[PDB]
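For reference, the structure is listed below as structure tokens.
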Amino acid sequence: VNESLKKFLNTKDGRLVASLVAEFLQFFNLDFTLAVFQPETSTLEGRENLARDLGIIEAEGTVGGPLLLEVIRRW
Amino acid sequence: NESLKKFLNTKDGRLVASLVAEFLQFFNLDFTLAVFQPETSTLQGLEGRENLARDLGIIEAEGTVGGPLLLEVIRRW
């Protein structure tokens, strides 16, 4: 277990960040990466709950990319 | 994976993916990175943390150095 990561995952913003990374991997079917990510991180919030948490209203313009894209697009 | 290739051929997409890689590097998720790179065809590596911070207008300080760059992005979202 990763202690710096454990503490991070136990923060509000940390959980959101990790959930966004996992959602990115899922979005591009990076399934081998996910197979290692899950045990290496000891792990999160799925896309619907995550979009709500991030104040992102899902629509035609958002469904075609990972949620992190909407954040960066509007940065 | 044409969807990812097209995504990485956009400025915003390359920034997103670079931020994900930086998160993996920040937490020493080295085996995850070892699979991420071939799976995304980014064996040469994406843009570095300070390149990304410059792009995003983030100034490194005691309050940013202690977390991955995505932490600062999400704090400020």
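Chain A residue numbers are taken from Swiss-Prot; in order, the displayed residues are 58-100, 104-135.
Looks like X-ray crystallography, 1.6 Å, at least that's what the header says.
Cβ atoms here come from the backbone N, Cα and C positions, even for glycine.
In this structure, A:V74 (mutagenesis position) is part of a helix by DSSP. According to Swiss-Prot, the mutagenesis experiment A:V74 to F carries the following note: Abolishes homodimerization and leads to aggregation.
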End to end over the 3 unmodelled residues, the distance in Å from the Cα of A:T100 to that of A:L104 rounds to 7
